Every structure is written in C-alpha cells, then in structure tokens.
Amino acid sequence: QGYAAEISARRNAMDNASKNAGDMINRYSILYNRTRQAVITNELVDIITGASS
Amino acid sequence: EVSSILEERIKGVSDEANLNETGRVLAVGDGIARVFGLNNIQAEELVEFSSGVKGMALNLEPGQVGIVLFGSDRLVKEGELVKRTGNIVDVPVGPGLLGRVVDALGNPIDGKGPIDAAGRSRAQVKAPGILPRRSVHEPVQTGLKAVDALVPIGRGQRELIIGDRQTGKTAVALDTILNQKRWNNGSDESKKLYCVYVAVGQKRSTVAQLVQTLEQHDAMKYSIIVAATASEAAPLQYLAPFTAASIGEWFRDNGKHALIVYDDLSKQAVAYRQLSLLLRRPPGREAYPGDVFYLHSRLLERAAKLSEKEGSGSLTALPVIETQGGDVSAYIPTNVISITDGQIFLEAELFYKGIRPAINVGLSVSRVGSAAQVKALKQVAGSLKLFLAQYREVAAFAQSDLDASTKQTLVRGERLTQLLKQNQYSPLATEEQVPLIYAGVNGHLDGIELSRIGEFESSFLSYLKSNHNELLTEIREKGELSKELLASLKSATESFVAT
Amino acid sequence: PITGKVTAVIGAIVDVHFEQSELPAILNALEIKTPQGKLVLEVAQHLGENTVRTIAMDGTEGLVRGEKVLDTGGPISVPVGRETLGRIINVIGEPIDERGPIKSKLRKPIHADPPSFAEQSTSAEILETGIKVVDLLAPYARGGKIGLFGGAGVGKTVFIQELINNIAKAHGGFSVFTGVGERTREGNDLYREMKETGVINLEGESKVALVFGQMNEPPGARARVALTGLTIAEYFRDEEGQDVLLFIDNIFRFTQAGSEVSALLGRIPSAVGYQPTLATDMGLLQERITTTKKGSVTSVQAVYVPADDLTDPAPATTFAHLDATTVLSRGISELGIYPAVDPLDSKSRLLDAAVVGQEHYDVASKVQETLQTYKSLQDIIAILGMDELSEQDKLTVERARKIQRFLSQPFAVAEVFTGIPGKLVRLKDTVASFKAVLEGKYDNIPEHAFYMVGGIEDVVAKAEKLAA
Amino acid sequence: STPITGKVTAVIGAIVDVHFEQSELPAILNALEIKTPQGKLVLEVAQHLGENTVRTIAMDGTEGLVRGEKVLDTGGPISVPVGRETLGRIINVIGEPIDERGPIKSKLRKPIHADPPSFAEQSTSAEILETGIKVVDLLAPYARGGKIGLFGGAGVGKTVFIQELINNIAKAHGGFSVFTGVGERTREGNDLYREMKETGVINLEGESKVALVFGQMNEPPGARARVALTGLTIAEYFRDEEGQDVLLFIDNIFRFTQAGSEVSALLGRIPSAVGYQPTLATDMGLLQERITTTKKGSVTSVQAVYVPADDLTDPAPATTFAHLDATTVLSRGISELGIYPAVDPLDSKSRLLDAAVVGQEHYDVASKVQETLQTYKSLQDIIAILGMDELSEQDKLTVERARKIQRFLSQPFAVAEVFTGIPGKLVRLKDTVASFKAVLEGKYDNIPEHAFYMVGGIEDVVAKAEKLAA
C-alpha cells in the first residue's frame, strides 16, 4: 500500500517540479532578454564614445 | 632554356603612352593612401601606384581620393605617382579557369600559366531580377545521405553551413565537391556543376591541403579555387567573394550549372570591418561596419536559378558561417541567417559523440528543401523525417521502466542515427543512398545489432551489387521507384537481412 | 535647369554641388543620367556652400565626380492609377515586370503628408474579412494595422492571397503587396504564384499591384520602397475612393533599412543600434495609413521579430502602431486547419465590446472561454482519459471539437489549388453561426461534418451529405 | 634634400612624431635611431602625415625627450643580427645582447618584416612529432612543421607544461629551436633562462640548439608588438639559410595580440570589437602565414596562448584559434580534477588525428576514448540529481570505464618532481595506443579506478594495481 503511494507521490511531485521549473524558465527568459539588449547597448556606447573623439 | 624564357620576358617589355592621371600621395597610414590628383576617378576604380601596388577608391572625397592599398604599406610611400589603370574591378571570366588556383586578381598562385578567359567582367554586376528567374526544380546531390534526404539541396538556392569553429566545416563542404565528380564525368551539361570553392582568409597551409585533396580526388577539372589567404590584404579579402561570384556568373550566363561555396563570410565580414574602420566610415553594431548587412545581402543575392527565357542555368551557393560559441544571436550570424534560404547547422556535441557528418537535424532546415529532392529518394524518406523527429523527443527517455512504444522508438532511432554516420571524404551515390534508407524505413535494420550496423551497410551494398545491380541500374536511370521496384527492394532487404 | 556636379561619392552618400541660387530642397529627387539609365539620389541634407548631401537608390558603381545631375524638384513621383495595377514596379517607379513602360496619367511624390486630424474618422469600424476566424476572434478594421505573425509554413502566401480576393469581394477594393527587403527568391515565387492564382491575371485583371523590394537594392532604396507603396495606396483611397489594403512584408526589414540609412547619414544610432529617427520613421509610415473620409487603407504587416525578442526596440515600436494581431501558427496547420490562425493567440484591440457590438462580444467571449477551457481540458483529457473526466467536461470537449472544426474554411483563392469550391462568409452570418453552435442547435451534428465548411447554412448541407 | 635629420614635434606617448626635413621622404616601416643618453631609442616609422612629418612608434621607453631632437634614419625594417652566432644568446627587441656575453658577432643581418612565402613556394607535408605524453599522443598527436598551439587560460600550469614539452620534444628533435618570449614576467623569464641552462640546452660551452629572444612585459607597448616579429626572423634564417627544420616556440601569443591592440589605440585607430585592433586579423595572419614549412626548412611553432577569463569565444583567442594547426586546450576544470596534463580531452584537436594519417588502429582506440568521455559528460547532469541508479546498465559500466579512462589521462610530468614530487613517465607512442586500448576493452576493468590516477601506460597501471593491492 505504501509503495504504491510512494511511487504515486513521486509522480505527483515531479509533475509539480516541472511546473516550478517552467516558471523559472520564463523568469530567466525575461532576464536573458533584458541582459541581451543591455550588452548591445553598452558595447555600442563604447564604440560611439570612440567615434565621437 | 632559363635564358630563353628570361629573354622572352625582357623582349615582352616595350614602350608606353601618356599616364592619364598622376596622383601624389598626401599621407599613407594604415593602408589608406589619401591621394591628391585622380580628378576623373571612377568609383572603386583600379589604380596603380609607383610601387606597382594596386588599389581601389572606396572614398571619393571632395579633394582627395582615398585609395585603399591592395598591397602592404611598406612598398607605398608619400608623394608617389598614382597612375590610373582606368578599369573598375574586373577579373577574367571564361572557361579556362577550371582547374586553376587563382587569387583575386586572377594571377595563378599555383603557376598554371596565363589564364584563358573569354571576358573580364566587373565584380559589381547586379543580380538577376524577379522575373529573370524560374523556380528551383533541379536537385544537386551531395553524396551525403543525411544532407540529401534530411535537407535536400536544389539549384540556384542558398543554404548555410553555419556551425561551430573548426568542426572541419570545410570537410562537410568538400564532400559535396567530391560527389560532383560522378555527375561531372557524364557528358550532359544538365549533369555538370562546375564547382568554385572560395577560400576566404584561409591559411596557405589549409589551401595546400585543399589543393592536394582536390587533386587527389581528381576534382580539378571542374573546380576553381579562388584563394584569398590569411596574408592577403583586406581589400583582397573584401573583394574575394565578389570576384568569385563573377566567375560563377560566366558559367551561369552560359546557362550551365555550378556550385559556389563561399567559405567563410565571417572572414569576409572581418575584412569589411577592417576597411571601414580604417577608412573612418561610420562604425556600427558589434563593431562591424554599418553597411555589413548590405554587403552580405549583395553577395548572397547573386545566386540564382535562371528563367527559361534566360535559358535556365543556375549558380547554386552554399555560404559557410562560423559561429563563435554557437551564437546565432551574434550580429553577423543573424544577418546571414535572415538573408539565406535554409540553414544546415553542424553541432559540436554530435561531432564529439562521433556522429560525422555532425549535422544537427533539428537545427538544419531547408526552405527550398524537398522541392528539389530526387523522386525516388523523396518516396523512401518521408518516414525517415518523422522517425528521427520522434527519436529526438524520446531521446531523454533513454535514462529503465520504459514503455514498449518508447522502446520501439529507441531501437529504431538508435539504428537510424548509426546509419547516418558516414566516413568523411567518401561520397555515396544516390543509387546507393536509396537502398540503405529503404531498409531503415522498413525497419529491418531495427533487428540488426548496433555494433553491426557499420558492417551491415557495406555488406548490404555489396550484396545488392552482386544480387541485382540491375535493380540499382534501374533505380539510377528511372529515378522513380515503381511498385515492382519497391516490392523487389523490400524482398531484397529481407533476403539480405536473412544472411 | 537646376544642375550640379557630383563632388563626393564617399560610400553611397553622394554630395552634389549645385550652381548658385538653384539649390534643391530637402526631399527633392535628383537624377544622374548614367549608363545604368538613371541613378536617383534623394537630398537628405544641405551641407551648404551650394552643396548638398544625398542618399542613393541604385548602386553607386563607377561614378565620376563631375557627373551632370538634374534636379526633379521634389520627392520621386511614381505613377499611380488602375493602370499601374498588375505591374511590378521598382523603387524608382519604373516597370520591373518587363511588360513595357507603365501607362499612367499622373504621378505623385513618394513622401506625402499623413491625413490631418480633421480628416480622421471618429471611431474605427470593422473591416469584413472572409476568414471566419478573423471576423470572430479578432476583427479587422478599416484604417487599422493588423499584424500577421508567423512566417511561411502556415500557408502565409495563400492567406495573403485570400485577403486580396476577399477585399475585392468585400468592398470592391484593390491591394498592393509591397515587399520590403524581400528575398528575390521569394519574390519570384510570389509572382509565379499570384499569376497562377489569377489574383494577378495580366491577360485578365490584376487586383493586387506589386512593388517588390529586393535585398540587393541599396539600403536607401530599401528604406524608401515602403513610402512609395504607400503613395499608390493613397491614390486608390483618396482619389479613386476605393478602400484598399496595403500589405507590407517584413516591417523588420523596414526598421533594419532605416537603421542603415541613419548610420550612413552619420546620425548616432540609438539603443540596440536602432536609428535616432526610429520613432519618427515608423511614425510617418504608420500614420499615413489611416481611415480617411474618402476611403481607408488597412494594412497587414509581417513582423519578423528579431531573435524572438519582443522587448527589442524594433518590435516595441511596431507593437505601438499595431491595432490587432492575427497569429498564424504551424501547429494549427498541423491540426489540418487552414486558416492557420491560432485562435487563442489571435487578439485584437478593436475586439473591444462597444466597438464590435455587445452580442458579438459576448458570443466571441463564450467561444474564447470555450477554446481556452478546451485547451486546458485537452491537456488532462490526454493524460487522465476522456471518459475519466466529467459529463460537463465532455460536453465542453464535444462542443469544442466542433467549433475547432467549424473554424476551417476552404478558401476561394485556393479553389484552384485544392479543387474545393470557395466559401466567403458575410459578417452577420459569422455571428449567427457561432450563436447557433453556442446554443448547441447543431450540437447533434457530428464533428467531421464541420470540417472544412463555410457558414451555418453550409453545415446544414454537410450534415445531410455526411448521412448520404 | 638635406642630411636625414628629424626633429621631434610631439611626444604624446609611445607615439612620437618626428619632423624630417624636406625632400628626403622616410618610408613606411623604416627604423629610426635617436641618439639618447640611454642607447639609441628606436622608432619604427608607421604613417606619413605629410609635410615631412612622420608618426612613429617607440620601441624603448620615452622620457626626457626634447621636442627637436635630431633623428637619424637607418632605413627599412629593424635589422637584427642573424647567424649561428645567435645560438645561446638572449637578444632584446632592438637586437642588443641582454645575455651580456658582449657583442653578438653578426654574420648577416635581416629585416624584421618579411613577406610570407607564396602559395606555390609553400610546401607543407604531414609528418608526426611524438610527444610521449599520453593524452596528447592519443587525442591530438603533434606534427612536424605544424603550428601547434598550447591554448590555455590563467594558471593552467602553463609553464609546467611548457617545461615538460621543451624537455621532451625540444631535446629529442635536432635541427634548431628558437625560444621566444613575448611580454612575459621576469619571474617566468628568469626561470626559463635558468631551466634551459640547467637542462644544458643552453650549453655555455658548445653550441646551444636554441636561441632566445626575451621580451618582457616591462617593455613599452610598442616594443611588445614587434618583439614577435623580431623572433620570427631569427627562425626564418634557420629555416632558409641554414635549411634545417626549426622548432620555434613562442610564448605567450595572447600577449602579441594584446600588444597590438594597445598600439592600435595609440595609432589612433577606431577601436574594434572588445577594444581589439581592427588590423587584428591581418596582423595575426601575417605572423602565422610567415611561420611555415617551405621546400627548405620545416618551422614547427609551438605557441602558448592565454585565454582571458576562460572565454575562448573572446575575439582575440578565437581569432588565434583558427590559425593554429594542432590545438591543445588546457582547462581549469580538468586541472582541479588533478589531472596533469590538464589537457581537456574533449576540446583538444589536431588536424593529424585521422585514420588515413595516424593509422586506423590509433584512430579506433582514440574514437573509443572520445565517445566514452563525451557520453560521460552528457550523463553528469543526470547523475547529479537522479543518481547512478536510474541510468541504463550499459551506461553504468560506461561511467565506470569513463572514470577509469578519465584518471588514466593523469600521466605525471617529469618536471612536476620540482613542483610536487610526482616522477614523470615518458610513455612511448606505440605503447600509449596499446595502453588505452586495453582499458577500453575492459581488460583492466577489474583494476580499481584510482589505480589509473597519476600513472603512465598500462604497464604502470598494472604495477600501480599491485601497489594498491599491497
């Protein structure tokens, strides 16, 4: 009775895990995207500063 | 005699006429001579210095004409006469350039004597329009089973070979050139792709390897190697794909077929960057010149499958882009990816996992694709696309208590993956592609042990050749698998599996 | 008599020195006679001292400083008319369809003022769209910008074609497919396809007029192709009264092109390398497009989001202009549904209750709620099993799969291609159809009697035929 | 025309502009000597700015200069001395002996700039060096005449590796070698000079099979740039005029890229990506193309490279990565695993490592190693959370084998006796192929995992098995 409950619990738990991980994927995706824009901009600023001189 | 050849050469010098426009260098730094004179200069015209250095005139400024030296700065010096050659950048184009390793100027860097050429055509010639083309309908087989089936290659179309650094990117390409020997041997001009390999920024050691491999596989007699080596300067590097394209255009203009492989535009990018930054032209994204999009787009649109009014011809192209850390995000990759029509994405992990070609099927796409697939090969490999797709999804399930369905997928998938391994620099004829894939499709290979897949393959081929090379000859010539052939083929696979 | 000599050709930025008191204005068009026909330069600065700075629209190859220049006197004036229908025209307003000189009455400057606030139509009205899915879940609107999303692999081209057919039926309109920085390969396909689908029938009549912008064209001409197209549309709308729909291809390539021209002009690029004139350049393009009293343009645009980033400035500016989004998807096409429109991702901002009618809004909301629930149900229907989920739930599943099928429409344009007679459904009857399905009056009729049908009336027929 | 004299006009830094007198035009890449209280300051002419005002780069430190100081022109590129009289001498960039054995007896002199041999001339064969270092031998064997590249980042025991390499390969091969140090620490310098005196390669009596060109990072940015160019010409003399195969060694070539980046900035060029020189590609290219096997000598460069912040995607290492024939990557992670050599097996690659080249047997053994290790790396993420008992049975054996193979790569260095105490094991090539094969075949999968650690070949492993057994 226990063993079935345990393996069942693992199924339930691992399902909830995937969901929690998905949320983190989305959160870090926004972070990635923001960071990506920032790199382009910050690099661009260095180039511009040089060109201006 | 050594005396006689020298005597001919001295004899071949004699007299001259008025040097139309002299210049005097004002300042020469960074290979950017800024010349006072050359009043009537044409844009990007070829100009000859006192030192004999040649240049182009990218900037025609309101009082100075900014020549860019094709040569080293050492030879040029201030106040030099700058004679005006008076001919905009043009390179000999003709039929004789086959089996001639030439640099951008067209000078044989292998000393295979003066170029035989039927025209000198400008390297700035603009691509054929909307209506001067007719949609792709002619395959080009590469002799790589995966390329030919998973991402079929047509004519006049362009697809990337975009992948991780020094994964023997050139090897994947070189294989295609080798397979063109089979079709080349034939007399039909339909069956003649005259390949051009454009070695951009490639070290002379690499070009020596290139030269020997091509000679070894007897490929030189439809090959041209336009060579702009690492040493060769940034104007040459810049104009190197442009020059190459013009050579291709002559073949295309004759209505023939050819395949021009630009390897790699990443080094082309660097050269334009060098030119622009040094000419103080406005910089842009990722410190690549502002008009880098414009450069790449100009080159890549030259490739065209011509219309029947223009007596259908082609200039199939295969640009190679080297990804830096696999970043498709990077500015030069993003631009090229957008411009091209399909990508083949080689993947380092696969290479390490011994899959060679290390093409990552997922990240390989063709936007022309199956439109120019051999009909026979199309028939026997719709299934293959779906199976591999499933194999990818069920890949992670390879860690115990696994459903029978998943396990079925795994067996079929693993065997297929093993089947698509190929020993690089050996191309495989379509008439031998078709049987192997048929077996896999019919899942008779599922039974064969993983270790024995390699042995099975060669054995099946020899068995087919012994058992019925009539079938093979039929496959080759009919090119369309009749029900009787598909029947016979299934039987043959079964029989072979039994032994 | 305004003529000048070229006094620089640094890049494709050609400075021309003009003789005194005969100085072009900003946005004039200069024509340099060349062995390339003409090279059209557009004055984008005055550098003073009777010199200007211009941009190029054709390749700047082999120019000699000292070439005679002639000043047109204002922005390039491109032919307009019903004559110019079915003609592929390049940026400089000359035939590239190679069916000879375009016969035309009047020509009009490529830059044109965006209609005044007075000319604005007070409140947007729906633009009927034959695709039932469009008219239910995200209606088009006359004036509006409705941004198609999802590239080819969804039958994008057929969808674009369908719209061309539909507008002609819908109003009597015309269209102009303008392709900004389109691959020349794709352009060939479109011309061939459009000829085949008879939307362009040179022998017959050609609804759509083509303006094709090849990537080979210099960045300056890449930037100006859109504005040229817009002028054509405005002639139809304003001066022939006909409502039109002006397609744009990648509006990413509009942005991209604009960025280059700025950089060429030496203007410091802004964040993520996008032109300092980023707002204004979209602003001019996307406010000329509007609802006039005379007629209305409506524009379907294709947004090739850069690296699937929506927070990049080019998308952000694009989304500001967009009013509705039609989100074609390949998943949908894999469920055999052509329309390829993804119902749960298609959204309109003119979906607004007041605008679309309360009844229509409520019907749509129910269909949306049904679909939203259906999707969620399908997640656990697959895992748990259909019968292992409520009577109420399978009533919803039952209802849903019928709606899902009901979405399908065999397009009129692709009557030729599929062989299936077309279906064009009027707006009132679209509302009616969903009302009946919501009341489940046809929720007896099997699922596949709804597959690839037209309106409510149509699926009466199919119920009978399914039985027969 | 008037006697060649220049007047300094602006010392703005290393860039010092000189105002040569009218009508005598100095030439691009000439060499100027300015008599100074400390030697002759050498300025390399690099641009003409017109009106007989040149802009030149300094090669020695610039201080105390007075605007107007007479400048003689020695013309053309800096002219070194070359000979076999340069053997066993440390030659500073301008060419002066810094081995302090008094004047180097010059036979011939050569310019420090020379155009790389043309494609037709350049003849390159594939021949195989034997390193006797197991990871190197199996997974990326080195080749004579190559452009071997010791890529690694910070503190990869880079010096330790080099000391071993010189000890094995350099001494073993004849011909000449040229040891060039570009912009390296005087701690590293003092050790390298001492070590090769100790190994007697620099035999203070009798000929030394190596010459030294020590450029250290204390030298001006300018001097750092053209120290590499200087060294290359010494090698060219060996390659050409002495005809002999050269086993060139340069250290560290990231310092060469870095140096060039600096003088680009000083030259006033618009900074390129990550501030590197826009001329980076052609400069890297110029150095590498010059280094080659000709129909005469076979120059075999072994070049150290420092990979900033272990990002080999950074444009400067990445640009170098292409030009080098036989890469070796030493990775921080592998160092921490205690595997010495710290060569990362997955990332080490050499052009020669093909069945048609290094033989089918060698190839097959190495193919088995490569796949096994790659599988093992893939499984590590899975192993991390799920554990060992959730993978396939086959995989569990593969992991055990991989762990055995992984520590078999730890083959002690003979120069790490000094740094630690471990005695090096110089394991023969034929033997190495054999030794790896056995493990993979499972012939020694009865032997514990830890008995592959820090020992040589299979023979050593069996002995080490006995050692653990006791």
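Here chain B follows Swiss-Prot for its numbers: 44-442, 445-544, in order, are the residues you see.
Header entry for method reads electron microscopy, 4.4 Å.
Note that Cβ sites are derived from N, Cα and C of the backbone, with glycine treated the same way.
The ATP binding site annotation in Swiss-Prot covers B:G206, B:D207, B:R208, B:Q209, B:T210, B:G211, B:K212, B:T213. In Swiss-Prot, the entry for mutagenesis B:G291 to D states: In ATP1-2; growth-defect. The structure shown retains the original residue. Quoted from Swiss-Prot, the note on the mutagenesis of B:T383 to I is: In ATP1-1; growth-defect.
Structure with Swiss-Prot features highlighted.
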residue: B:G206; record: ATP binding site; DSSP (3 states): strand
residue: B:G211; record: ATP binding site; DSSP (3 states): coil
residue: B:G291; record: mutagenesis position; DSSP (3 states): helix
residue: B:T383; record: mutagenesis position; DSSP (3 states): coil
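A Cα-Cα distance of 15 Å separates B:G206 (ATP binding site) from B:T383 (mutagenesis position). Across the structure, B:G211 (ATP binding site) and B:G291 (mutagenesis position) place their CA atoms 25 angstrom apart. Around the Cβ of B:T213 (ATP binding site), the same chain contributes B:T249, B:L253, B:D306, B:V363, each under 8 angstroms and 6 or more positions distant in sequence.
Annotated ATP site B:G206, B:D207, B:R208, B:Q209, B:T210, B:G211, B:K212, B:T213; additional same-chain residues within 8 Å of its Cβ mean position, judged by their own Cβ, are B:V215, B:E365, B:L389.
Under 8 angstroms separates the C-beta of B:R208, B:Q209 from a C-beta of chain D, among the binding-site residues B:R208, B:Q209, B:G211, B:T213.
Within the group of binding-site residues (B:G206, B:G211), the Cβ with the highest number of other Cβ atoms inside 10 Å belongs to B:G206. When the Cα atoms are compared, B:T210 (ATP binding site) and B:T383 (mutagenesis position) turn out to be 21 Å apart. Taking the C-alpha positions, the distance from B:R208 (ATP binding site) to B:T383 (mutagenesis position) comes to 20 Å. Ranked by Cα separation from B:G291 (mutagenesis position), the recorded positions B:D207, B:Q209, B:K212, B:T383 are led by B:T383.
The Cβ neighbour count for B:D207 (ATP binding site), using a 10 Å radius over every protein chain in view, is 19. Take the CB of B:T383 (mutagenesis position) and look out to 10 A: across all protein chains shown you find 23 other CB atoms. Around B:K212 (ATP binding site), the C-beta neighbours below 8 angstroms that are at least 6 residues distant in the chain are B:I204, B:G206, B:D306, B:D307, B:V363, B:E365, B:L389.
Highest Cβ count within 10 Å among the binding-site residues B:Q209, B:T210: B:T210.
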